[PDB]
Each structure stands twice: as C-alpha cells, then as structure tokens.
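Presented below is the structure to which this report refers.
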Amino acid sequence: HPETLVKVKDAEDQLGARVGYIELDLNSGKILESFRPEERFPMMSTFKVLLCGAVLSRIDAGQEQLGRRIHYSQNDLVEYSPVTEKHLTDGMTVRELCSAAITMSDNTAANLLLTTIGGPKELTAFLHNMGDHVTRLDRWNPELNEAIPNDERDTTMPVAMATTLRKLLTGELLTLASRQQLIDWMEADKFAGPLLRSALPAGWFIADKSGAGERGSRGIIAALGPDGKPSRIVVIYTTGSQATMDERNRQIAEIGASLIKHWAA
C-alpha cells in the first residue's frame, strides 16, 4: 500500500500532470509532508470556503447577517447551480447561500456571496489582510476555473491554502461560533464522495471542499481525523491532465487511501 509521497508521484505519472500536496498538523500547523508545496495551481471551487470565511468575518463585525434574505433573478443563474435554481421566488439567506456554495458547489450561490463582499478583489484583500499574499481570486464563477496553463489568476499554492484554511478553522480570525459554522458546512459537503471520503473508514471526521476546472484541473481541501475529530489538514491539487474525471477522482482517492493507511506513523 504505497506511502503517500510515492503515491502522489505515481499520480503525476498516471495523470501526466503536476500534483500538489500538503499535510499539516491541525493543532501545531507543522508541515508533516508535502509535494510541490510552493507551486501554483488553480483553486477552482475550493475558493468558496475562503469566500464564506470572508462573509463570516463580516458577520462577526456586524456588517452582515446569516439570516439576511437575498432575492435574485433568472439572469443571475450560471451553470451548476442546483440549489439556487430552485429559489427564484423566495430567494435564499446568506447562511443558505454559504451552505449551497460549500456543500453543493453551487456556482450562482458563490457569485451572490461575492456580490455581498464587493467582488473577487475584496476576497483577495481579505486574504492579504490575514497574511495570505499568495492565494488570489480574480474572476467570478465559472470563468475562474479556466486553468490556462501556467496562468496565475485564481490560483493558490498548497502551502498557502493549507495554512489559510487552518487559520480560518482554528485561529482567532473568526469567532468561535463562526469557526464552528464554517467547519459544519464543510463537514456537510455532499459533493466530494469520490475523493478523500471514498477512502475514509467509518468513525472518521472529514470537513472538505472539492473543485474541478478545465485542463483536467481537480482538487480538494480538507480537515479530517479519526475518532470524530479533525487532526490534520490535507490539500491536493492537479492541473494539466487529459484524463477523465473518473480517473482524476481515483488518483485523489488513492492518495487518500495512502494517507489513511499510514496515518498512525
């Protein structure tokens, strides 16, 4: 059962593409292992966690409310919007929008939330404020997923995303209540079944967010651990492959299996 770093390198061969990986201790923030930690990859839909982080920060500051109802129109709908397409009459609350964005990767929910903060530049400013000067969101959904080879728009580094996620979930950046909401949303993710969750034994906790884009781009951010408690952050990205979605999923799942089978080390 291959060691995780061996499996990641194997995944590059199998996919014919770059794979970026890091594993952090949740408590200490220590890097346990990594592969291409400081190379850039398209973040794709994984940005939506950071977006709801920025929204929760505004909520903590009294500039936004979880219950605020947003009405929108047919003309706001973009592709892959399974929740928002059903609420044209009644709208959705900020809370419901983050839930749809994170748990169903609803692209329209994401754009509605971007509007609440003033656009992708404001998400990038929020990130710079909390010390992440690498991760950048430049575009709205779904154009942000274009993944033009070697283009830096809408990218992160595995190390930057992992540390930013840690800061959101466990630091003082958000209130206790907001931190918990953010991890509850990621825990409730319904859209990443074929990725790390496919390798996970019963009794484990995982809170995650997937992403897919053009040029074979695929990835996941996660906080996971045994015994109902997260203990590590895992970040996996790949871009460039011509392999099918199923093939890309299976390589990520296999990286997951490796890190599970060697966890006790």
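Counting begins at 1 with the first residue displayed.
In case you wondered, yes, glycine gets a Cβ from its N, Cα and C as well.
Copied over from Swiss-Prot, here are the features:
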- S45: active site, acyl-ester intermediate (ACT_SITE)
- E143: active site, proton acceptor (ACT_SITE)
- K209, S210, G211: substrate binding site (BINDING)
- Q14 to K (Swiss-Prot position 37): In TEM-2, TEM-3, TEM-8, TEM-16 and TEM-24 (VARIANT)
- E79 to K (Swiss-Prot position 102): In TEM-3, TEM-4, TEM-6, TEM-8, TEM-16 and TEM-24 (VARIANT)
- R139 to S (Swiss-Prot position 162): In TEM-5, TEM-8 and TEM-24 (VARIANT)
- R139 to H (Swiss-Prot position 162): In TEM-6 and TEM-16 (VARIANT)
- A212 to T (Swiss-Prot position 235): In TEM-5 and TEM-24 (VARIANT)
- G213 to S (Swiss-Prot position 236): In TEM-3, TEM-4 and TEM-8 (VARIANT)
- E214 to K (Swiss-Prot position 237): In TEM-5 and TEM-24 (VARIANT)
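The secondary structure of the residue listed as 'active site, proton acceptor', as reduced to three states from DSSP, is helical. Same-chain residues with CB within 8 A of the center of the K209, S210, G211 CB atoms, the substrate site residues themselves not counted, are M44, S45, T46, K48, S105, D189, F191, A192, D208, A212, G219, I220, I221. Taking Cα separation as the measure, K209 (substrate binding site) is nearest to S45 of the recorded positions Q14, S45, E79, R139, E143.
Rounded to the nearest whole angstrom, the C-alpha distance between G213 (variant position) and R139 (variant position) is 13. Looking at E79, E143, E214, the recorded positions in this record, the fewest other C-beta atoms within 10 angstroms of the C-beta turn up around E79. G211 (substrate binding site) carries a strand DSSP state (E or B). Taking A212 (variant position) as the reference point, the recorded positions whose C-alpha atoms are within 10 Å of its C-alpha, out of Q14, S45, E79, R139, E143, are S45.
If you measure from the Cα atom of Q14 (variant position) to that of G211 (substrate binding site), you get 20 Å.
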